[PDB]
Amino acid sequence: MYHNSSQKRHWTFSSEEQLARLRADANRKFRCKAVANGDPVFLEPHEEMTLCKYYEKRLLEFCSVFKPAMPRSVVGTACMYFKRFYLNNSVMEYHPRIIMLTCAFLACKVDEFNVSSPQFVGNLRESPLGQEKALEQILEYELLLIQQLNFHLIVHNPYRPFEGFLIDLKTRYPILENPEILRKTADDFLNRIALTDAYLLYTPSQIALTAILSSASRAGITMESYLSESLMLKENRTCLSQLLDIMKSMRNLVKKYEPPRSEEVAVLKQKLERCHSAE
Amino acid sequence: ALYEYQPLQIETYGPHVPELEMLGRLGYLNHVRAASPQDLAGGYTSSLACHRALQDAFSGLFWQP
Amino acid sequence: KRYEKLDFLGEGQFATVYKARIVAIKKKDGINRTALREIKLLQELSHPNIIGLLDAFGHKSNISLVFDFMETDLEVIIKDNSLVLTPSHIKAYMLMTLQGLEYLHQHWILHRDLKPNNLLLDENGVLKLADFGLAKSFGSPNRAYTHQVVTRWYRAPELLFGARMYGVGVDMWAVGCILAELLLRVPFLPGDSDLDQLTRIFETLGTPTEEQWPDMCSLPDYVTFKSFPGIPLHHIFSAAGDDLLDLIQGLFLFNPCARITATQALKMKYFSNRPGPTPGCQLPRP
Ligand SMILES: CC(C)c1cnn2c(NCc3ccccc3)cc(NCCCCCCN)nc12
């Protein structure tokens, strides 16, 4: 369960500044390693972030058309693996193209989505030689990915909390007649939340509730009473204030998110390819 | 040296989840899919799914890093 | 590595086990799914009666898991004829098994491999559930499991009839079988096949009827059996007290829903009556 999970203990961070600190330490550490081994070829941390956003999107595209269909839990697990990996690792030491596939591979194993390696790599849009090479690379990086995740493999996603909140709203909050009318829009917000660092900064329950309440606010519905009355937050006003602030912070992260630009991705991909070809 | 039962004490950092056997009486089970006779024969009831979903919705809702 | 081998412990289908410095190391598919299952589940579980995963490491696709080192298991104690299993010892073993199982079930995980050799004892007499290579989370509606789980002697009749979806009843039925083995010092229902396992179940416990298992006939591999009368539980367990017989009956209820859960078992009068469970330090040592 989340409340005693490794995700809460080790992979929920107190601020975006701490995340930037981790990523900057990773970029600087790689620069120092390269300098000791042998300079404009290096990538700046914001460029690493742009590339990680691009390749997280690529991982989503891979999982969406994967056959047999990947359960949403597996996709969320793989994406969380990707984010966690590039918290403490540079894209110029481990190529995100291979790491994202290794994330999907490990996630499928972890979430008991039993698939054989041949069908997994057969989902890749490659030649059979390319697929076999990718399989070789994935098997090479599987233990590395596991080590970098510190052997914390269970990922608590917001989807089941989302379901539980919908059940609770249907049961206990008749002032909202049909909570299912909130699903699709809330679903959208969840996706948009997933692209930020929110999954590293807040609980799955907070993310699910934020998605639902944003869907309600866009619907013209205020469920302030659901928090105050049904959630029984009228006993301790501090808790209600902190939850409201967490939701506001998540909405702020979503509004301040910027997708990678095409030209910037092209330039950074050329730089990344130089980084992995050289040395 | 006599044993006595006490419930497991684990903080959830979220709202109280109703007890499993209460769900049917509280109207929750009207919103989850009913278990098939095969499922019931195996011992799987819709109460399990509903209870798990509520527990996951409430887990750590109030917690801050 | 940071660990040095001390002695060889055992060999399995999935791995080999050796003592190390003191811990126990269990050394195109990639990393083995059973090792990953143990890692992913044990990283999220912390309870005195659940085996502790301390570290994991390896090279390429070969992985090693580090656990607390245990001294014995319940199979060794059961099979040891030089050890008398007093009612207090039996109650203590059942209590630790049920407490670990209550913790595990509360976190929506089934062990699915319960048997005396998967219940390990350390030198302090703390029983821990181990071998989570078959363990799986439960409660999801859209997930399907396999009915081959649990060793056949400890398999629940719902499993033997092909139940894909199940709950804690599989672990509790295995717990009842473990309790019966503790009482009799021999496997309760030593079947040679699935059909023979079901036959022994119904010959000893009576053939279930539609009243005591309302959806019995809806299970995939259900087949009608002879209507055996079964043996009175007090005839099977002649030294069992009434409270212990009540616990056994609750564990061996054919209906998995009616079968007692770990918490309900822990609340039963058997565990609160005299004598209390033996302290772990005084449990028998083979
Ligand atoms: C958690 C796991 C990796 C673990 C921890 N300790 N440990 C030991 N310790 C020694 C021992 C235990 C129990 C009985 C006898 C010796 C042995 C082992 N596998 C060998 C079993 C052979 C004997 C079976 C007879 N039923 N696995 C473990």
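Here chain A follows Swiss-Prot, giving residues 1-38, 44-284 in order.
Cβ coordinates come from backbone N, Cα and C, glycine included.
As given in Swiss-Prot:
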MUTAGEN   A:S5 to A  No effect on the transcriptional activity of the reconstituted TFIIH complex
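In the deposited model, 5 residues go unmodelled between A:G38 and A:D44, whose Cα atoms sit 10 Å apart. In sequence order, A:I159, A:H161 are the residues near A:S5 (mutagenesis position), counting only same-chain partners six or more apart with C-beta under 8 A. Following the DSSP three-state reduction, the secondary structure of A:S5 (mutagenesis position) is coil.
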